[PDB]
Amino acid sequence: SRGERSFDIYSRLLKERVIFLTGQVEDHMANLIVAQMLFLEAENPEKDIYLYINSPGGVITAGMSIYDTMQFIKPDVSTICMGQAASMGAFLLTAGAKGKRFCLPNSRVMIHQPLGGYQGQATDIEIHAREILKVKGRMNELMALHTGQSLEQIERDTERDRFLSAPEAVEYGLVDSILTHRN
Amino acid sequence: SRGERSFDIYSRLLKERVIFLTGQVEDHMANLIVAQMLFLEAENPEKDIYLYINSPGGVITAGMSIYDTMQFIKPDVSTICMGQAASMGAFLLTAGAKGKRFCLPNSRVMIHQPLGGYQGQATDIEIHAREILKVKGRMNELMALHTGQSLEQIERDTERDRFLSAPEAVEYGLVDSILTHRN
Amino acid sequence: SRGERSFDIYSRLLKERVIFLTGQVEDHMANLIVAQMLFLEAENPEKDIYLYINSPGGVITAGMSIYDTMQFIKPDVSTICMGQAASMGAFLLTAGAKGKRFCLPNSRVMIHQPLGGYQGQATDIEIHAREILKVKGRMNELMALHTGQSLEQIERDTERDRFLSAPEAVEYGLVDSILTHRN
Amino acid sequence: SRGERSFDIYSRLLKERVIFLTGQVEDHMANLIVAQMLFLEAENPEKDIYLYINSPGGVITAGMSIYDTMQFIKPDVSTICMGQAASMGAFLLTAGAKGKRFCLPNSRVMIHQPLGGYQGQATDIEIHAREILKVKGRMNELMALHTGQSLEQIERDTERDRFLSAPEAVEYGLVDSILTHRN
Amino acid sequence: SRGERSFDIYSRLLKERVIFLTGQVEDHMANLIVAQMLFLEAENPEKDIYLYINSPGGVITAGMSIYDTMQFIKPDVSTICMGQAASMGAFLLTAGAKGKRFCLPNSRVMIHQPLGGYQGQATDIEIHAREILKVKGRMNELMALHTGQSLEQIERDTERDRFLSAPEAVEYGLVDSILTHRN
Amino acid sequence: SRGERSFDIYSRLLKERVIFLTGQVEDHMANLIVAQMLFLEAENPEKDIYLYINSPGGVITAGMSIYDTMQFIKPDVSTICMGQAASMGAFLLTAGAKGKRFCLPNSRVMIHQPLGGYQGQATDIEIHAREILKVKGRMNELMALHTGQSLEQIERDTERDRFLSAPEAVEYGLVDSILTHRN
Amino acid sequence: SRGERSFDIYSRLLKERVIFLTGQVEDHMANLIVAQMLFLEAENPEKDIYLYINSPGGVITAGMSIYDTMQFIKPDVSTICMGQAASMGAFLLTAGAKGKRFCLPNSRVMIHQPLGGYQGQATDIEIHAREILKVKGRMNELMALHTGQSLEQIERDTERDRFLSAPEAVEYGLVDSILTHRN
Amino acid sequence: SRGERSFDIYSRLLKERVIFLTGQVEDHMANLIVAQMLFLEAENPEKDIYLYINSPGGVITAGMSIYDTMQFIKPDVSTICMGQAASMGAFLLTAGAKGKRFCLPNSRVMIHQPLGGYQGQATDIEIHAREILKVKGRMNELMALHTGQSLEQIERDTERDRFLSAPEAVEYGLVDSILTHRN
Amino acid sequence: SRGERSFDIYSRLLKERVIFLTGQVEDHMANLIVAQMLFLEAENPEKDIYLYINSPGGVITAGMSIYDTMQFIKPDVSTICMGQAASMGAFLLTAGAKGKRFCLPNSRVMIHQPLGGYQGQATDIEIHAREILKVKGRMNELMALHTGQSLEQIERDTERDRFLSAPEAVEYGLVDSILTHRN
Amino acid sequence: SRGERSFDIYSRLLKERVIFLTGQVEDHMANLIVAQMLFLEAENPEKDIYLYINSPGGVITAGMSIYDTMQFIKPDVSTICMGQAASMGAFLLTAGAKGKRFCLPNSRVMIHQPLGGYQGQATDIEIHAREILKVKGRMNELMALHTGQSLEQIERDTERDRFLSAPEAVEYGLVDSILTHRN
Amino acid sequence: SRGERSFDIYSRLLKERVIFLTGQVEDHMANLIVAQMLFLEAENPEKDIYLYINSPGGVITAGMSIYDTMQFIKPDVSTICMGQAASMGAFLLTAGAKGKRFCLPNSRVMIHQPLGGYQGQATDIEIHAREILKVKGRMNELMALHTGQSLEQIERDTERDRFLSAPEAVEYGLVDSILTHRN
């Protein structure tokens, strides 16, 4: 019911360089993660950052504010998918430092093309349409970048939703390894 | 409120080959108009039909169904505008029989480009966007045709909402004359 | 609960050359009045038509389809105000054939400038605000025409709502005389 | 629920020169009443008309149109109150042909000053508050007239809601007598 | 307001063997059409029946009740698209009698695949998924059949919406010719 | 928009012994069907009746009204599935006179177990549960009867939804044959 | 109303290694449980952790994020069901450290197959159907693992909802023993 | 309005081993109670815990989490009723430590059978109905046990709501005595 | 905009042994009052307690929690009515320690009988109606006891709402005196 | 759930002279940003201030509160866009200290003219249209100032929505450069 | 998602005698400003206080509670408009200490007459209209006083909304100077 008030469980883990990305990606929650990554880089630009991800996706622009932050800060951002990472969630997971992107045994990944909609004069309709297509292109290219797949396989694999088990995500190049380490 | 139960005032006028297009154009009010047209035709393939227009516009697909009917039938469909004839209302107005298109002293005419919208994957967004642009083109061609304005002239003029007074609709070629005839 | 049936009180009265203008002027009720006039002209182009008015105003363009119809048909159109005639109602009342416009003893007349509104890009806001100023001028003129008042007096008098008693509407020139006829 | 059909109960009573005013006085219901009255006169300029009133009152201009019509036609309009005659209801009841104004034994009549309201710029508020003030005076003038009460006495009596039994109404002058005729 | 009465306009045209399919296809509007068809077969099993179509589609099973009736009855059912004809509506248009499937000059046609959905246990989801798939093959074979296009050409082409102009439909083989027959 | 009048489309067909079951089955629409069946039997006990079914199913109690009336009247009741006959709709389809139960080419039939639900004290929950279980068995017994399937079969096959094409239905004994007779 | 202000009652029990799973499983609450588990593992990697479960189930993805964490952390996680543990709650209950899974005497457990629902194109329906089915298999497999039951047994037993008392849960293998230790 | 800020009057009393059960029972408030009891046990396993009860009852699975905790902890849980203890509340009241259960002079108790409900397929209805019947028996058994009443006696007496005054509740064995101790 | 924070105005007053019962009595606000009293008694078993009351009353069981506690605790509980003490509010006031029950000068007290309302089967309607009659009896005896009036007198006096001024309340025995001590 | 509570992540960054502008610009978030800027200045007048921007746009007046404050304080305010800067967002981005305006590699920028609306008398509509136009002018000028494009170029480019990638914004003079700085 | 926690930015600024006025004026935000003013005066009755104004206006009565407090306290209140100051917002800006009222360069100011609206009896309507007028006279009197304009000038200027750019506000006498101080 409350952020565990032992000092706030989330603040407790942040000092262990752990950041959670959960639920719908949107401007405010995205801003909150940018702030956290900034403060950790401030604490120490050499130590890795661990970003946990459980997300059905969300607003792209907001996801990109997180994306650019990850690439720009000095510390390596290791991504860990628990539960799911769909659409923009799956993009941010493959955005982690190569070699440091993981999936948990039973997590699921889902990738797809962008969604949008506009209403107005046809002229305006053409402008907003040309825009979403550019964004799709940029996104498709970045995905091919982080996964190793061609631009064509990606464009083909994102036309309609596509699911991946954890192993399939590894073979796909979305993620590097699977974290099992039991006990 | 409903028909002036003398028969119904509107029914009384149909026997004089008179028809009315009032309010928002849409499938049902449209089919109704088409019915009176095929009907008046079956009754007499040579006498004129008179279609009065007072509309703010409506569904393009619904308006073209009327358009094509006007064109297809033998009787000349004389067009008269009272109150207003905006958007698709202005389209059907100028689509009347040549020399038989009229405007009342204080009617307000207005033209513009297609309105539309959509929501979905960018791949489907492109499909519907490209579609409305084709409609924009077809319509532009038809306007140029009935008005005698160059295609580009039409394009330049319908990019943003354009109003014409009765004296102006005539100089523009949207209608042939103004019915003043006092008393 | 419904129209009185002697043969529909309204059609029955229409045979006496009587038409009623009641409540909100809007497209459909405006159209019903137009068909009726048309009809009464076809019946007898020489005999006067009587239009009772009890309305608070309405959609200008709708009222204009009626204005133009009155001016255009052969038979003079006499106007009688009962209850009230405000905004478009007052206008249509003063638009009756010269010498055939009346106010019942306790009618209440009201004149004012047009009301309108828009939302959108400033370029569009400017297009629409321009149109609305044209109409206001058209209306100021027509009204100066029928009342015999000066265009400036009209403007001056219509910037803010102005109420007139039946004996004031006669003096202002809005109406020819006051019918009383007791019994 | 629906009208009883021997030939529509009301129409049937209309030929007998009987007319009903029930419920809220509002424009459309009022026009229907005017229509019927004009019809009866057009059928017989000399025979009396019967107007039953069971109403809580309503829109003043709507009722005033009925009032002017009553005073205007050749045939006297006899008024009979059943249930209640409140506000505009009481007004039109007292407005019937002197000598032919009735209350039924358990009728209830109530009189009060006009109610209304505005919203806007203070200059505007002033113009409307002055208009309703005029109508209040007019209404009092007319009531003093019909009841034979002094205008000052009327004014005083109408500030707050005042209830009148059928007998108290006859004594006040609002009505001529109680209709009784049993068996 | 009402269907134009010169004895109910739609009834009049019905006797001239004309039926209208307008707006959304759902059970009851479908039942109405099936009935008028059966009625005309009965009336004269040899003459042509004319089905005008202006629709975006709707419920499949309901469209099928109309499809199977057209096929069964003796008289040839000619189809004429006016306005639009998308999804089920396009299917029905191409279902008409060969050599008798028409398109108006500016009519717009759009073909696509079946839409649907479920909520429940996974076992139940499997069942409804399998069903919708079979209805897909079925619908493709039937369209293949009517157009002359191959099954695959039909599959490929309908996987996502596909709009077609009148000449394009006449060349895809949805419609046979275009009714220009001007005036 | 309205029931077509050659003399009411559905009446016109009633006289030729055709009756339609369209939409969700519920008391009132069921009542209308019962009334029509009674009417026809009362017109000629020896002529067959035709019941066209296109329904998703509905209230069991109400469908059973139609079912019992089918078995009781003297005329054989021939059932024709068009569109779909799902649940209680399929039930009533198979209840037609043996040898006169038909599926149109693309008709979709669907069979299943009953649905229900209660809220309240456990004692009453027990009562109501027990009742639907009784109705389940009865419905199974009867379906077995009309189809020729073993009770165990019918039980097995109906715990979860089951779809059937016209030919599978025939095969199943739910229907006798498929109607195709073209032209 | 609020928590126990004595420095937050729950943080207090957290410091004794106790975590509560209460209500519907969903992303955010599930994230809070993951935080606490890591925090506890940090505090001490070999001491046991106690997860109290009182839940009706919920979103699978959110629950699986919990599953993977329990398995990944070094500490053994003992699970205790108080109240209920239905669907995913039960799935997480059995997921506890073998020998350390408990049920309070009157807790109820319930297991069932996955629920779900999509809306869309048939091509997208098959994709979502394939995925949900894959999920079912993985889920039965894992359950058979912790219960010691055969995969066909579980498939058989989860087709429809199955309830179990504490004793039946122990004897079934979802939990090891019942906790009672009265006093 | 707020939690009495003298360190929260509730937290304060908690140090006097005082817990309060108030309002409707459900998962979260129930969890708050479990937490408090566990903390108190730990705080001192041989000291008595006082649980006040003013509740109309609520969710059974939730109330049972409390019941099983009361039995488990080493400290005796004394139950005290104020206001009311209805259904599950009364159940929990009688579950207090023998010799340690009370009612205030004007407290009112009420017992009744379980309430429940379902919607769905008959097969499921039976599964869900069979389970509420089992929980009811289980409930009747624990009640007989704490009251000393016979199973059959509880069964009969709980069929419909049965109210008990404090004096009556002592006699029924639901509670041990009545707290009065004035001043 | 919050409790005045000089240390939380209410907590601070609690130190002066002052407690407030404001507005609607309901389970939660009542519990808060109980906790306060038990706290104070615990702090000093001997000194008076002051319960200010400004209530229109509320739920009976809720107020009874409070009453029974007032009588239980050793400390006397002086009551002071400010604003109003209606229904249950008036009850709690008269229940204060004899001699220590006060009313402020312009306080209003209102006494009445219980209000209730049930929905269901006749047998249940009876079990419930009977219970409310008992509570009414129990309440009347208690009020009689505290006021010194006869049981029969309170019974007469409370059938319909009874308002009493502060001087009237003192005469009735509801309150002992009126606090005024100004300066 | 809460802004990461390690002294609040945002306040922590605030002492590092960072300020975030996220989501819709509106009076209140605007004010918050004005206070932070004035605070930073008071802290140290010559140290740069960093303002992150991720906004879809918003209220002009609100945004100008920020703009005017930025220019007015002594410290330079460097601007950084993450996610997007559309309309007023974009405008405030280019309003940053010359040489100190940046874009992350994947940000999107969009520029356009003012949106607005009014409803009222024609005299007030003009008043309001004039004002919005004045604002369009003023903003177009400031836009030219900061970017280095001609006034005419800005106008030609803001008439309809115009999107720009990060490098495109660099070449347009809206931002000085792109940040990428990896590791 | 919470006020800037560096000790609460506003209080931080409050120690610097900075008070903010943002959004619609109403009783509570105004009471807050008054309190901040009283407090600051307490601290030092000689020093200046700074009131930042960004407002569309609001409740007059709330505004005057602020206006009167400003004239009353010992310290000078300098007013600084940012964004906008319309109606009551503008009135309070011109009320600052003569010589200490400023506009940021792009501040937009708006002046107009009072707004209002009553509902009720004509007698009351007049009481309320005469009141809004006195307030209007008083607001104009005070406006002239502060700006240095004549009463008659202010009246002419406030009969309809009048916008002022920062420079015009200065030229008009509403504000003393513009603030620009850069860097």
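Following Swiss-Prot, chain K shows residues 25-207, kept in their order.
Header says: X-ray crystallography, 2.3 Å.
Just so you know, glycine gets a Cβ as well, placed from its N, Cα and C.
Quoted from Swiss-Prot, the note attached to the mutagenesis of K:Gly27 to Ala states: No ClpA-ClpP, little ClpX-ClpP complex forms. Reduced to three states, the DSSP call for K:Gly27 (mutagenesis position) is coil.
In the three-state DSSP assignment, the secondary structure recorded for K:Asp32 (mutagenesis position) is coil. In Swiss-Prot, a mutagenesis experiment is listed as K:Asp32 to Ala, annotated with the note No ClpA-ClpP or ClpX-ClpP complex forms.
Quoted from Swiss-Prot, the note attached to the mutagenesis of K:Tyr34 to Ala states: No ClpA-ClpP or ClpX-ClpP complex forms.
In the three-state DSSP assignment, the secondary structure recorded for K:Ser111 (active site, nucleophile) is coil. Annotation source Swiss-Prot lists active site, nucleophile at K:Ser111, citing a curator's inference.
Swiss-Prot lists K:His136 (among others) with the feature active site. Its own atom aside, the Cβ of K:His136 (active site) has 19 Cβ atoms within 10 angstroms in the protein chains shown.
For the mutagenesis experiment K:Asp185 to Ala, the note given by Swiss-Prot reads: Loss of protease activity, forms ClpA-ClpP complex. K:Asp185 (mutagenesis position) falls outside any helix or strand according to DSSP and counts as coil. When Cβ atoms from all protein chains are considered, those within 10 Å of K:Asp185 (mutagenesis position) total 19, not counting its own.
Marked as active site by Swiss-Prot: K:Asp185 (among others).
K:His136 (active site) falls outside any helix or strand according to DSSP and counts as coil. Around the Cβ of K:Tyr34 (mutagenesis position), the same chain contributes K:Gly27, K:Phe44, each under 8 angstroms and 6 or more positions distant in sequence. Note: the CA-CA distance between K:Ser111 (active site, nucleophile) and K:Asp32 (mutagenesis position) rounds to 30 Å. Between the C-alpha atoms of K:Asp32 (mutagenesis position) and K:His136 (active site), the distance comes to 36 Å. A straight line from the CA of K:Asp185 (mutagenesis position) to the CA of K:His136 (active site) spans 5 Å. Every protein chain considered, the tally of other Cβ atoms within 10 Å of the Cβ of K:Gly27 (mutagenesis position) stands at 15. Take the CB of K:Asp32 (mutagenesis position) and look out to 10 A: across all protein chains shown you find 14 other CB atoms.
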